[PDB]
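Below is one structure, written out as structure tokens, with a few remarks after it.
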There are 2 protein chains.
Amino acid sequence: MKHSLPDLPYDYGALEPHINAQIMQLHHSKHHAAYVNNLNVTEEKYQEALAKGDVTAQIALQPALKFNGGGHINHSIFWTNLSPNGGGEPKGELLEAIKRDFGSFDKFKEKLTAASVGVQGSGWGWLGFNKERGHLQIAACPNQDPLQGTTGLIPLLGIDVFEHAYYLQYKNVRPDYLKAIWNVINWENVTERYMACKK
Amino acid sequence: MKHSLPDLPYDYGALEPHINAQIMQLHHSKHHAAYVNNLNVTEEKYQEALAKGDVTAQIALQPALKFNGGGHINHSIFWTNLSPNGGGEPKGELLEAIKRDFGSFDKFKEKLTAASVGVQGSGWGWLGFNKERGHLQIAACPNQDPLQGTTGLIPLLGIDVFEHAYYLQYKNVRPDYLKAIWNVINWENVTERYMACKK
Ligand SMILES: [Mn+2]
Ligand SMILES: [Mn+2]
């Protein structure tokens, strides 16, 4: 059992005009494919170092593991966080939590947008669920650093603000990308991750 | 596998008055012991995570692996870098390399002292060997981050400037600790590590 690049659950052009087909095809078939492959390479090196007790080699592999492992985690969620059937607002308990914790849906959007635009360099913005605190929480992550691995928060919605996620279409204007992406958020999927946290 | 705490090459008081017996006993039997015990626990969690393909857990474990793994790496070297028979200046090729790259033994001491005193918070000062350039190099690392694992340099001489390495004796006056430790440097051991990675 090794990790595999999951197929996109929709056509490359399904998110147009918000994210064009060239970005989606490169993002999935080039960037994510590389993370999975590099992740499997790093895991194998880590297994040999562990069997040998080479702690130096284990630590030397950590950046590659976090970057490519994080890449696999984050992009697997990202594809499910988007959909041609997306957009609009969530319903039910997720919507109520958003209003309770952030005041309103629109207030939440400004905060997550500000966190995503506020990333200097490469990184991710996340809406997560804090199991210990029992409420929602917004965080930004550097590079491919994944939310749960580095913060314990359970990822609900991630926004890739790597330049490869938008540059071909929006060039330097990251805020235009952020404006458009709200129209394709698959709140059905985001609701599923939230409801799975509560029991 | 199972890493183990290496026996000290001398008794806890052999480095007095420069490093007192209480520090040595605590440093080896408590601090280093904890790195080994915590390293083994973290490594076991890694094997399970690798067997399960739980990348989040692997990444969540990285800080504990680097801190305790690095702790194990650094302190195992540190003990061999010190000796009751130590002090003075090195001889032969090691001494020649120091004069060439740092001007003189005394200038080398000033630079490594400054790098060690300059660490803000916890960390280590290292004299290392750069295999690609074929010469000596001084660098500082934060916390237990090990020299080779994070820089590729081969460790020759390390100076622990964690507060537990001197505080009981020297309190806040780290420069007195740095000055004193030169008296017990095991240049025979430093030469062995250097010659192993040098003609
Ligand atoms: Mn990406
Ligand atoms: Mn120490």
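Every residue number used here counts from 1 along the chain in the order it is shown.
Structure determined by neutron diffraction, 2.3 Å.
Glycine is treated like the rest: Cβ placed from N, Cα and C.
Listed in Swiss-Prot:
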BINDING   B:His27, B:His75, B:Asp160, B:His164  Mn(2+) binding site
MUTAGEN   B:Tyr35 to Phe (Swiss-Prot position 58)  Loss of nitration. Enhanced dityrosine formation on peroxynitrite treatment
MUTAGEN   B:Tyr35 to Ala, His, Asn, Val or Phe (Swiss-Prot position 58)  Reduced enzyme activity
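Feature annotations (Swiss-Prot) mapped to structure.
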residue  : record               : DSSP (3 states)
B:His27  : Mn(2+) binding site  : helix
B:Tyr35  : mutagenesis position : helix
B:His75  : Mn(2+) binding site  : helix
B:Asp160 : Mn(2+) binding site  : strand
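Sequence-distant neighbours of B:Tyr35 (mutagenesis position): residues of the same chain at least 6 apart with a C-beta under 8 Å from its C-beta are B:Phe67, B:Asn68, B:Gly69, B:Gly71, B:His72, B:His75, B:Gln144. Spatially close to B:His164 (Mn(2+) binding site) yet at least six residues away along the chain are B:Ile23, B:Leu26, B:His27, B:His31, judged by Cβ distances under 8 angstroms. Filtering the recorded positions B:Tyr35, B:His75, B:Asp160 for a Cβ under 8 angstroms from any Cβ of chain A leaves an empty list. The C-beta environment of B:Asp160 (Mn(2+) binding site), restricted to residues of the same chain at least 6 apart in sequence and closer than 8 Å, consists of B:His27, B:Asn74, B:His75, B:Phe78, B:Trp124. Within 8 Å of the centroid defined by the CB atoms of B:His27, B:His75, B:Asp160, B:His164, the record's Mn(2+) site, lie the Cβ atoms of B:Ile23, B:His28, B:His31, B:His32, B:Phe78, B:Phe162, B:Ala165, excluding the listed residues themselves. B:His75 (Mn(2+) binding site) counts 24 other C-beta atoms within 10 Å of its own C-beta, drawing on all protein chains shown.
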